[PDB]
Amino acid sequence: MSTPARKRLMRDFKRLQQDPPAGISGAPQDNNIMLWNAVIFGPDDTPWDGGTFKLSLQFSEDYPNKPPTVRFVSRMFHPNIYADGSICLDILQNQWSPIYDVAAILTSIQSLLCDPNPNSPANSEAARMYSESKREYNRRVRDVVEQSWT
């Protein structure tokens, strides 16, 4: 059978698969099309380089009118990511549009890593560090990068 969210989520799955964004992979559990997992590589030539970050996307029966609940499974340290893994991101809360697909969601999160919005302090310690001395920030980014490997 095919519900409108289900029908959408199946199209979203195929398009992520045929034209995948570099360093991004994603998939639903064979047992639940509504719960997904994904992995994002810290892009090349950024202090995030080499990291393998895990994520969970939870969808509802009202997708795509309502955006998925995205969260980091692996520990992070970034100005726009809360202590629980949730992401203070534009298109995921106040600027969501049904046009955006799963692939577009992940793309934006990857780009967000190396380009934080200081005017959205989800992690206040990380925010200050990013703008004061980038030397201590890069050191701290390196850490979550090394522990994501484990």
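Cβ from N, Cα, C; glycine included.
Residues or ranges marked as domain 'UBC core' by Swiss-Prot on the basis of sequence analysis: 4-150.
Among the mutagenesis entries in Swiss-Prot is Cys88 to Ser, noted as: Stabilization of the ester bond with the ubiquitin. Using a 10 Å Cβ-Cβ cutoff, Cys88 (mutagenesis position) registers 18 neighbours.
Look at Swiss-Prot and you will find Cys88 tagged as active site, glycyl thioester intermediate, backed by sequence analysis.
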Query - DSSP helix/strand/coil residue counts for the domain 'UBC core' (4-150) - result: 54 helix, 30 strand, 63 coil
